[PDB]
Protein chains: 4
Amino acid sequence: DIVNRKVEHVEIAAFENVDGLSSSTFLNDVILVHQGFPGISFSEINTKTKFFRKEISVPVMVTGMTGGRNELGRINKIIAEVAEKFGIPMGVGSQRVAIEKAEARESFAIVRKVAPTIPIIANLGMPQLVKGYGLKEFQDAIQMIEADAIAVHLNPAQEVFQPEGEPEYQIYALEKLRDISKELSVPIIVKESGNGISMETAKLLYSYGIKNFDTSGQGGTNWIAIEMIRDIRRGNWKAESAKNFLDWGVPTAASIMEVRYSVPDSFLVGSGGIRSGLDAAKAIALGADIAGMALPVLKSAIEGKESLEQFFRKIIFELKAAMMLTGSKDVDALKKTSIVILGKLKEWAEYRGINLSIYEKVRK
Amino acid sequence: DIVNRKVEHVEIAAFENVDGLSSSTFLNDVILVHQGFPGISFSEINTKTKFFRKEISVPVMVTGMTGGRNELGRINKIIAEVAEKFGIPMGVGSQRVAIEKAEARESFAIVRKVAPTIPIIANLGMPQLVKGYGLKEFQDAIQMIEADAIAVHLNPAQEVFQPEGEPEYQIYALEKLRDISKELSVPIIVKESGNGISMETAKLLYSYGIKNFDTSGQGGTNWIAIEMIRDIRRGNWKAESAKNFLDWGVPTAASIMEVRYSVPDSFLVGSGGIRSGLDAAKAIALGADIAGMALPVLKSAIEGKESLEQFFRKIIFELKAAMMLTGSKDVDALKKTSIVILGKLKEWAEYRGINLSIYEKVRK
Amino acid sequence: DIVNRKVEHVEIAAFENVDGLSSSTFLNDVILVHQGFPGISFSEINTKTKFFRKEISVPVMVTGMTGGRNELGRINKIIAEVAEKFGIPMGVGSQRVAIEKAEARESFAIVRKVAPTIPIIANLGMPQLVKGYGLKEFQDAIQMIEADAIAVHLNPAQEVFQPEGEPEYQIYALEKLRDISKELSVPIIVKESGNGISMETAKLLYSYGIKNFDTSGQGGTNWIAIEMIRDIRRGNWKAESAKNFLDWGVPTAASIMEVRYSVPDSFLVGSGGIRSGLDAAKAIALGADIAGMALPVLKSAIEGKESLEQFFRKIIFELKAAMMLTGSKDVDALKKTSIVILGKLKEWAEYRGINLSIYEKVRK
Amino acid sequence: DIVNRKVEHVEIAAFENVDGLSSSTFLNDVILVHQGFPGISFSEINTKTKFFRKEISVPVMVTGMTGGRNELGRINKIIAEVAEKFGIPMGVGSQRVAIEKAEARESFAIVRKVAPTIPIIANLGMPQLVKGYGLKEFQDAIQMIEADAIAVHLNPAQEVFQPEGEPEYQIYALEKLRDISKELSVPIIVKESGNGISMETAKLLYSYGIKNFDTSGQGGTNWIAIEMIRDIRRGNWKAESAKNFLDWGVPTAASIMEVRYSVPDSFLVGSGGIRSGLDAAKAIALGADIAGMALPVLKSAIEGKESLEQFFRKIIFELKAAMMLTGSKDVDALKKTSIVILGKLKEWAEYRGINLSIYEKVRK
Ligand SMILES: Cc1cc2c(cc1C)N(C[C@H](O)[C@H](O)[C@H](O)COP(=O)(O)O)c1[nH]c(=O)[nH]c(=O)c1N2
Ligand SMILES: Cc1cc2c(cc1C)N(C[C@H](O)[C@H](O)[C@H](O)COP(=O)(O)O)c1[nH]c(=O)[nH]c(=O)c1N2
Ligand SMILES: Cc1cc2c(cc1C)N(C[C@H](O)[C@H](O)[C@H](O)COP(=O)(O)O)c1[nH]c(=O)[nH]c(=O)c1N2
Ligand SMILES: Cc1cc2c(cc1C)N(C[C@H](O)[C@H](O)[C@H](O)COP(=O)(O)O)c1[nH]c(=O)[nH]c(=O)c1N2
Ligand code: DMA
Ligand code: DMA
Ligand code: DMA
Ligand code: DMA
Ligand SMILES: [Mg+2]
Ligand SMILES: [Mg+2]
Ligand SMILES: [Mg+2]
Ligand SMILES: [Mg+2]
């Protein structure tokens, strides 16, 4: 039944109009300054970077999406086996369903079988921490796929408009998280799910010992939109309310600035509407350590293994083109390449007290 | 015959194209900062607030609209009985017509019969104070519905383009108002009617002892548009002039900033184009104490009692969603939640001498 | 054949698409702050103002347009006789044609016959001052209509794209103008013709003793557009060049700011795209002493005497509405009423060194 | 093969939709302030200016485009013979092809035969300097057309998306360039090719002794677009990546500011999307010494000799009109005429540390 929500999610995300629906990443307001004389050759560009204790080929990850049933597991298999081939890390979808029903454990375990070397990242929802999940459930999720880290997702926006949502985010869940990090063998990433991390949220999380964030800003997959659709589907009256919140949240680019600025030493994934290597480059240049993608990976994986390899090839090339044309020989150079910030993103930062000068210093 | 204007008003407002016609609230320029970790549960959100001496369930009021005849009174009945059920305060329409003709007194009295506990707010027009209304007419309007307060409306824009308008706002009417507040048992609210309160007007009113304002800014019901339509209807030449003034006035959001800034200790209703709980939340967060609605309430009440209950349910839910997602446990927290101010609203405030730093201080 | 240009001008201006073609007044960037409590009555609004030695009913003038032939003179008759009735001043079109051919003298003389009391303003082009016009031609034009002042028009943009244009503006023409003002019985106004006065131009003119300006900015009648059309009409290749300059010039609102700021004690007419009393009010509020109109007056006059009276009635009413709603009892109050300056106009002023604070001081 | 790319380039540029495709020059953000009193006559406007050791009639050049085959040479012949007639300098296309195959030497040599007096500018690509071109190849290209200077083009963006591109820009190529300037009889100009020169690139080039730049910014011919088309044409997968980079680069206007600001004493050609004399005037006023055009010259030359003479006539007239209407008697006056900078260009400059005050000083 929760496994039904799992298929509905994938089905709506893949085939319905929810990518950037009434939302914006603000990435249009970010411009990488072209360098007519790059000072490097294309083939000497090096895209390698660290991902905790491992090394990855490209500063891009597939962020968690699905699992919990068979056709969901065979998607996870396609994603993971291609991810392995390209040396890029992969998060799995929420593992709640695999703690609840043991038949679902396979659709997540397949990932480590077929991707033995890349970082794999586990996934559990924050609301579970208030509803009695603790150290052992976390250890289960982790060692079920031999995870290199665990992602705890923030989705209060989604839970609110969900027909069946559990919108409970009592502060005590953070005390519990902080305790679970005491004795977890792997690091915790806190990620949003299409609505973005603000500087108040980041600072709070940091004050409880969280050092790794994933922006998941608005302008990508619109989870409010997805739940609106589920609501329309069962004539649930919340549908119309959801419509009014379609553009709620921190746009991805704003979130990257906000997190980097408020917690300078963070490890930061810039995600939420990354659709090209150009988007990925902007996010990294803007302040992220790596870029994250979900929806476009799903869409390719559904079409098949080679479709997804073609996709990763395209992303990688686009990224390298952006690096080439900014004179960035490696990921570190990209992180400090010249940018222009315009428009609504500029106004956002100004109002939010982000000093553009001290910001430029912090991102390098 | 003035009872004809009363039906025409309702008929045009309800069924013709006048909501936000060529006008804007500037509320698009206000963004509530999403909090991925709210720190509260949805069901522990408390929406209660004070409304003078009484307590109300939700920081929302129905602002005055109509009365003066029978089908107008049965609308007032539907509005008031639903308002009672939800614990939200209700203003009645201008009571001039009930001071003039005694047959109209019923269409206002019904309100207190069917809504014994919520705050009810009386209504008289400012131009009447120049045309010989005084303490007794005020007391009449008040005790005719056992009002908890009286709203005196400013409508010079409307009076100008009205075919039959009385555009007289001599300063002496304020001396009279100030004298009437001497010996009125209830407080006075001064409200606009679709064209907004500026800081010059607020400061003037304050200097005469008025402490409670209702912004009624542009971007909602367009009263200049309504009178243009009445003018077109009787081939009155003023119709075309009215067309040129369709976007005249202070946008709601600007007005809320202006009044809060210029009179910090005011009790402020933020109204004019509030159409969702999101709009209500923005207005409160921006600086209002409560949000006010008229037109969408009318439209639902015309459709029937349950239609209106469905409407209030939707508004309330939307509001609580906004509170949830900003980590606002109660109305006070919402009043000091994080916002972003962009675009034309920002330019408006900057030009008008509204220091954004001292503004942030004042709203908290 | 210069009398042919005269008819072509009127015919194109009246019946072809040239009003605000690709141009803008920037008046949308000027907002008059609505006053919910005006503090005055509509009927006590006084619209009288000085126009040199005379007094006029309304702070509006009809700026010069035509004359030089019979159907042109009967337009001038309609304009002047209605202008007399309303107590508003009128400029005539360029009188070159009446100095050249004596048969054309009637189409200008009719104006003083039918309008004995209002200020009448003569008209000669600046390029004539380089081509041997002097004190006597000026005196001729003046006493031919018993002018209360003479307007000398700047039209280099127009002359450039004119098929037959004389684009000669040698500095020496100013020495000559300065000398002609020595012994002229009436004041000189220098006006543009759809392309606006900059602060460099105003300062220069001032340094030669000119104290009265008429902005005639872009966003109204587009003279480059008119000459483009004349060019298209005789397959003259300049047509396409003219197309590229369609938005050349200082927008009216920018010009008003520029002239007022650079020459604070100037008498300033704000003209170029004034189409409503609202436009007129904005121009005056912005810094003009009076507002000027040409094209919409032509269009009405062509339709007939009563059509034009209806037009002036509409303009006057609109103006008084703007005054009413800003609490402006008279023209002086309007000149210092509260405004907001946004958008492109704001950027224009900032770049041009117009300090917004010292500007606010100067306009009062 | 390489001579095929040469024809394809011309064919796509001339007949396909690639001029300003998804790109912008930002020239809309530059406004020349109109002067109602120019202070000059149109016929006394002098458009002469220096181009290294020679004098040219107009501050405009034809920047390099083509050559390498016969129908390409007869285009070069039309361009050069008209350029001679008008006294405007002409760059040739890349001469790589004429170093490689001797049959191609004629299509470049024709230029000096038919244009004996104007400056002719040679052309070689930067990537050739890493691939073993040196002093002798440069001297070949130079004396093959008796060049007055040599342009070395930067095209890394193009090389990246080219199906057959050589994206190699190792720093060592600059050491080589700097050495080649040791013993070249003529000056070197470094030009981009549709993607613009940034201040980092300019400063770097300057630090290696380069003093002459050609902005070739985005908003004109879109070379990424051209290669996308070549890619689509051979089902090369890069096509879709190129689509994501269609608006990559420094807009022309931004580039002119950037180069002028970062290297004040530079000789600067402002090119990339110059389509009218108005565009040319803006570029010069903005900070360029001369304006450069390519695509519109190609398009006319393809139509024939007289078509191209008509084109240069139109450009020249437009330029003089702009000069007239800003009171610019000569090129120097235009270089210091009054401008307004708005919009996205303003934001670009502000973020990039271009102080608008010190900028105004530098451009005069
Ligand atoms: C079908 C599907 C299902 C999920 C998601 C995505 C999709 C499309 N995402 C959210 C995802 O990781 C990401 O943060 C956002 O979707 C924004 O990225 P994109 O815009 O999709 O690239 C997600 N996040 C998470 O932490 N737990 C979950 O189980 C899921 N579920
Ligand atoms: C039919 C109708 C009639 C009235 C009104 C409204 C409507 C729709 N409103 C104005 C109202 O209280 C409010 O200030 C504005 O309409 C802006 O709010 P909305 O945009 O309608 O939510 C109103 N105001 C008032 O003070 N006296 C009046 O009698 C009325 N009349
Ligand atoms: C038919 C016609 C002919 C003329 C004009 C206008 C029209 C429409 N105007 C220009 C006019 O006075 C004014 O400055 C501009 O037209 C801008 O005002 P409007 O936009 O027309 O209100 C004008 N100006 C002038 O000084 N001498 C002239 O003879 C004329 N000729
Ligand atoms: C057909 C064709 C071919 C070339 C070019 C252009 C065209 C249209 N241009 C680029 C040109 O000089 C200029 O920098 C850009 O095209 C921008 O100017 P326009 O937007 O074309 O005016 C060019 N540049 C260069 O340095 N070497 C080359 O051989 C060519 N090739
Ligand atoms: C984008 C996202 C976080 C999806 C999972 O949410 P959910 O509440 O359906 O899953 P679970 O309840 O298993 O966390
Ligand atoms: C928005 C508003 C005040 C409507 C009532 O106007 P009116 O002029 O019909 O009211 P009254 O009955 O007080 O004249
Ligand atoms: C707008 C304007 C100034 C029109 C008169 O121009 P013109 O050149 O036709 O008139 P004249 O030849 O009389 O200067
Ligand atoms: C715009 C431009 C530089 C076109 C020539 O590119 P190319 O790579 O064909 O030049 P080359 O012949 O030097 O490789
Ligand atoms: Mg959950
Ligand atoms: Mg009334
Ligand atoms: Mg003339
Ligand atoms: Mg090459």
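What you see of chain A is 3-366, where the numbers are those given in Swiss-Prot.
Heads up, header says this was done by X-ray crystallography, 2.9 Å.
Just so it is clear, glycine is given a Cβ too, placed from its N, Cα and C backbone atoms.
Residues or ranges marked as substrate binding site in Swiss-Prot: A:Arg7, A:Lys8, A:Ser96, A:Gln97, A:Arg98, A:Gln160. Around the Cβ of A:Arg7 (substrate binding site), the number of neighbouring Cβ atoms within 10 Å comes to 15. Secondary structure from DSSP puts A:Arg7 (substrate binding site) in a helix.
Swiss-Prot lists A:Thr65, A:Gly66, A:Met67, A:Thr68, A:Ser96, A:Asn125, A:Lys193, A:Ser218, A:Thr223, A:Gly275, A:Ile276, A:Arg277, A:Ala296, A:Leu297 with the feature FMN binding site, giving experimental evidence as the kind of evidence. Around A:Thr65 (FMN binding site), the C-beta neighbours below 8 angstroms that are at least 6 residues distant in the chain are A:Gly93, A:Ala153, A:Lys193, A:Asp216, A:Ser218, A:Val271, A:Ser273, A:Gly294, A:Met295, A:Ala296.
Swiss-Prot documents A:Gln160 to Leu as a published mutagenesis change and attaches the note 28-fold decrease in the catalytic efficiency and 5-fold decrease in the affinity binding for IPP. DSSP assigns A:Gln160 (mutagenesis position) to a helical segment in the three-state reduction. Listed in sequence order, the residues of the same chain lying 6 or more apart from A:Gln160 (mutagenesis position) and placing their CB within less than 8 Å of its CB are A:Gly167, A:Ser195, A:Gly196, A:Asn197, A:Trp225, A:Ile226, A:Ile228, A:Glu229.
For A:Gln160 to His, Swiss-Prot lists a mutagenesis experiment annotated as follows: 23-fold decrease in the catalytic efficiency.
A:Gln160 to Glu appears in Swiss-Prot as a published mutagenesis result, with the remark: 10-fold decrease in the catalytic efficiency.
The Mg(2+) binding site annotation in Swiss-Prot covers A:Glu161 and rests on experimental evidence. Neighbours of A:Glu161 (Mg(2+) binding site), defined as other CB atoms within 10 A of its CB across all chains, total 23.
Under its mutagenesis entries, Swiss-Prot includes A:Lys193 to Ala with the note: Shows significant loss of isomerase activity. Binds FMN with very low affinity, but the global structure of the mutant has not been altered by the mutation.
Taking only the Cα positions, the spacing between A:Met67 (FMN binding site) and A:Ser96 (substrate binding site) is 7 angstrom. Checked against ligand 5, the recorded positions A:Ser96, A:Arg98, A:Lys193 give A:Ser96, A:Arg98 in sequence order as having a Cβ less than 6 Å away from one of its atoms. Calculated from their C-alpha atoms, the gap between A:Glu161 (Mg(2+) binding site) and A:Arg7 (substrate binding site) amounts to 13 Å.
Sequence-distant neighbours of A:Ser96 (substrate binding site) (same chain, six or more apart, CB under 8 Å from its CB) are A:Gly66, A:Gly69, A:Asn125, A:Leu126, A:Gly127, A:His155, listed in sequence order.
In this structure, the C-alpha atom of A:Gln97 (substrate binding site) lies 20 angstrom from that of A:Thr223 (FMN binding site). When the binding-site residues A:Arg7, A:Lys8, A:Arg98 are compared by Cα distance to A:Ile276 (FMN binding site), the shortest distance belongs to A:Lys8. For ligand 1, the recorded positions lying close by, meaning a CB under 6 A from one of its atoms, are A:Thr223, A:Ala296; the full candidate list was A:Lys8, A:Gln97, A:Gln160, A:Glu161, A:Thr223, A:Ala296.
A C-beta separation below 8 Å, combined with a sequence spacing of at least six in one chain, links A:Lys8 (substrate binding site) to A:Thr68, A:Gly69, A:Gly70, A:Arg71, A:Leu74, A:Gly95, A:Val99. Neighbour count (other Cβ atoms within 10 Å of the Cβ, all protein chains): 26 for A:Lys193 (mutagenesis position). Within the same chain, the residues at least 6 positions away from A:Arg98 (substrate binding site) whose Cβ sits under 8 Å from its Cβ are A:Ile4, A:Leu126, A:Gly127, A:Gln130, listed in sequence order. Over all protein chains present, the Cβ of A:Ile276 (FMN binding site) has 31 other Cβ atoms lying within 10 Å. Max Cα-Cα distance over the annotated FMN binders (A:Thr65, A:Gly66, A:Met67, A:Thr68, A:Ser96, A:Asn125, A:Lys193, A:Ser218, A:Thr223, A:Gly275, A:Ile276, A:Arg277, A:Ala296, A:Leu297) is 23 Å. In this structure the alpha carbons, written CA, of A:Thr223 (FMN binding site) and A:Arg7 (substrate binding site) are 16 Å apart. For the binding-site residues given as A:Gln97, A:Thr223, the lowest number of other CB atoms within 10 Å of the residue's CB is seen at A:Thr223.
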